[PDB]
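Beneath this line is the structure, given in structure tokens, with notes to follow.
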Amino acid sequence: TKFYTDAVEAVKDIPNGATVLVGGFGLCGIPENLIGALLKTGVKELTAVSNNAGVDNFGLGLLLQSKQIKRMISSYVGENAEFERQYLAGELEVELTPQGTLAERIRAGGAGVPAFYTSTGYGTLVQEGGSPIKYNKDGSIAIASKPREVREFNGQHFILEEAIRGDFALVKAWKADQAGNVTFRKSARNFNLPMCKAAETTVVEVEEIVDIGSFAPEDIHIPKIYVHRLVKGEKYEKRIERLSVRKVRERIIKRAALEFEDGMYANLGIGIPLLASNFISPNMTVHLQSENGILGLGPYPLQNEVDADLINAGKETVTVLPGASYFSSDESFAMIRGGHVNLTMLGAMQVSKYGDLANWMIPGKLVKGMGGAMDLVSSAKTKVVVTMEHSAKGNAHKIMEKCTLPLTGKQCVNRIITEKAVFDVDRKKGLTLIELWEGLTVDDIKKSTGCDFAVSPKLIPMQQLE
Amino acid sequence: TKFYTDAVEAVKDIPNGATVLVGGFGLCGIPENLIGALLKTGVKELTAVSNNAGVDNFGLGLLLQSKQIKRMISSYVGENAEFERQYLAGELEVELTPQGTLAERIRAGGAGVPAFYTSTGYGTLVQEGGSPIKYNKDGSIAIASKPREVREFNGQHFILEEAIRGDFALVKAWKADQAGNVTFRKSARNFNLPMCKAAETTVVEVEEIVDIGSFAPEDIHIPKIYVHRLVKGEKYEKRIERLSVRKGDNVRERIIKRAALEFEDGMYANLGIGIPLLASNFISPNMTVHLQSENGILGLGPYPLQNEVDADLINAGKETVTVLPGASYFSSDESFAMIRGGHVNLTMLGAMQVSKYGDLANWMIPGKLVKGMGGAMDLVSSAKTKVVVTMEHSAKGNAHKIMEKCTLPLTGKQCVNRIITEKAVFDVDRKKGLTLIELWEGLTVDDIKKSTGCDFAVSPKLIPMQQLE
Ligand SMILES: [Cl-]
């Protein structure tokens, strides 16, 4: 590990057109001093592999502001209007990649694996191709994504994904010893760990440099072999994107809250699912998983508990309960993709008769990326429960024969909770109405549902947890 | 995580014919109480996925002794005569699997990846098939290994490997908190970490149970989500297979002293048993060389003084070792991500045979040496890592070891970059072949020609062979 005192000196040899991996989840664990040094060097035409695009005026967005990035390989755009503008305008190329796939491909790229199989993205634009990579000025499409090869293993369909390797990696970490060993703090680890292994030259910035021997050798997160250039960061602004402090929808939330069991491992999506966790009994123990690499999510912090290094999947500041753990992004999606999480509960725009899901794209309106949504529904072992309003504007169908919006996954939903009904979903037999809201009838549900359904002989009135 | 006080209660529901992953590198990090419970239950016909077979009378060897294992999926047999016997006799089925491939397949099995590609085992019996899985009573092959599909990526050949997943995993760990989170001590981590993620039911035994909050959350090695059943182990014998402690002819010494010139300052190296590891003694104190061990250590130091000895800290040869300041420990899957990814600068190992273009044979002598390949096939798999072979120039009866084509089973194809012998030093190219770059004093190019089974170019800057004293 070569030590540097000046960050510009550490990155001055990056060529134009280089592929650069950039650590960070939102603004959590971003290499802000190295990004700052790239503004000064002015290197351009970069293919930046990064999970998100930061915000409009910070993180990776700064390099979009200076037009130094040609292509983005990312999972979620988020709250970067400049990102969205440049992409829609035809100025920026963007490969929207499932977050777990992005993580595993970076890992493969550092672990000598050229390609591997995953069910994430099967039956979607990732697999079929045609995902817009570049737009023309006129509004038509310039570059579209190529299909991924499909292959069946053990009665199930998977797609082939190729390793991602960088010319450079720009990495943020908490501490480094004088030998070059590195550690990360809380959820600031995310993509920084795998990216540190998947590039020809890895440049790491750290908040503190400690003595050799300071780390327990078991607790070194990235061994020195992976760290090629090390710099102590001059300025750390501890920026927080979304402060979240503590001091008919309600119907869906209270029914969703009945999905939680004692000792359950759950990943809850933004909105209704996460709000349902408030109604969990104190006597019930539910461990909440976060895809950015946390197990054991707690409530939002009090003012004094706030931390830039600890955010949830929605980029909101959070806390952790006792017995929580932190891990890398590759590992978080190994967790998710392996079916280790008992319940995934997320919102939806559309569900089909056999459990196809659409919840990430509305063409020419919502193109922020899929995030970890496609990995979260990929396992058959994990119970996927959808929470949504029954019908759309003009009483248009959301539950239907076939989805009209782009798919997050095929035959992946196990249960649908709405304000009117609760449905069990089967991949072969279709929908079964198992709970019905009081005052409504089976005929009311039929004319709010775009496909037919069986009725359970033990149909009960819909439950609520108060 | 369900806590148990009795180990037999934790494992009593394992069915006959089950596939069971078993943690451990040799006798380092083995689940000895769970293995002990399996003796009592008497479950049989198991397919045991384990890196090694322990020893004759301990670890996984105990279950071989009781004939409870039908098939072994392993990388290295080692010092277990009973295994070798049962395997050769036709009583035991054995899939010899490259250690890093075994590690990555276990990982894939826990991470939702059904298959993936690797160059490890290409051009060998792993890829081409025909590796003996079962022998007949007459000594013929009853079951042979099937071929692996080959595919080219970026101008290079790789083989497809499928995920390994267990019905059960038997795992040894250092400490667990009351929440079920787990940690490992030193090199006892090895295969225990990945195996904890790749089974339907994972059963972990630990030396100590601490309270929740004892671990820094960043430093939890296996989060509770992976730990299904936890037991505090009753007895820990701290067994050491090979005690090696600190207080060889001139021809070997010659190879060692030239091998020692391969080390550079700031180099990352993985050194094999024998000559390569001995060459590390000759490294200058002013030179910093970080030694990597495939069982999951970076920063190997010398052998321990009597009081420094530790059952949890051994090298790839199963010998007790120490670590230098700034060392780190990691899982097996991670160690071979390291190796397979070309992160180690120099791999230096012994060989039985090297070919003109760098094919290597150093793991099998049919009907004589069938202990498995260990991590040897992964160690030569990367093009980024300089592979340097250290060996005697010729064999018994002045038979060739450097030759046109290897006659022994291959560790890898076109994977050796340099060959150091007591007579010569050769640069090896995959396209152009051998080039004599150093020549031992007193010998001539003609002497080398009649000790070498293929032709070779001579360097115009051929120097006398170097020695570091
Ligand atoms: Cl995201």
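Every residue number used here counts from 1 along the chain in the order it is shown.
Looks like X-ray crystallography, 2.3 Å, at least that's what the header says.
Heads up, the Cβ atoms here are built off N, Cα and C, so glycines get one too.
The C-beta environment of A:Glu291 (active site, 5-glutamyl coenzyme A thioester intermediate), restricted to residues of the same chain at least 6 apart in sequence and closer than 8 Å, consists of A:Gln99, A:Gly100, A:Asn267, A:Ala313, A:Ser329, A:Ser332, A:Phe333, A:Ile336, A:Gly371, A:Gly372, A:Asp375, A:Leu376. In the three-state DSSP classification, A:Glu291 (active site, 5-glutamyl coenzyme A thioester intermediate) falls within coil. Per Swiss-Prot, active site, 5-glutamyl coenzyme A thioester intermediate is recorded for A:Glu291, and the stated evidence type is experimental evidence.
For A:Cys28 (mutagenesis position), the same-chain residues lying six or more positions away in sequence with a CB closer than 8 A to its CB are A:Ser187, A:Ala188, A:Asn190, A:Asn292, A:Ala308, A:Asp309, A:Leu310, A:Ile311, A:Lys315. Annotation of the published mutagenesis A:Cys28 to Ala (Swiss-Prot position 67) in Swiss-Prot: Decreases KM for acetoacetyl-CoA 3-fold. No effect on KM for acetoacetate, succinyl-CoA and succinate; the original residue is retained in the structure shown.
A:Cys28 to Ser (Swiss-Prot position 67) appears in Swiss-Prot as a published mutagenesis result, with the remark: Decreases KM for acetoacetate and acetoacetyl-CoA 2-fold. Increases KM for succinate 2-fold. Decreases KM for succinyl-CoA nearly 4-fold. Strongly reduces catalytic activity. DSSP assigns A:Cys28 (mutagenesis position) to a strand in the three-state reduction.
The mutagenesis experiment A:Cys196 to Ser (Swiss-Prot position 235) is recorded by Swiss-Prot, whose note states: Similar specific activity to wild-type. Applying an 8 A CB threshold to same-chain residues 6+ apart, the list for A:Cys196 (mutagenesis position) reads A:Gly23, A:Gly110, A:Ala169, A:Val171, A:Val182, A:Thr202, A:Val204, A:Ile222, A:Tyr226, A:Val227. In three-state terms derived from DSSP, A:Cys196 (mutagenesis position) belongs to neither a helical nor a strand segment and is classed as coil.
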Gap of 14 residues [A:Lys247 to A:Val248], endpoint C-alpha distance in angstrom: 26
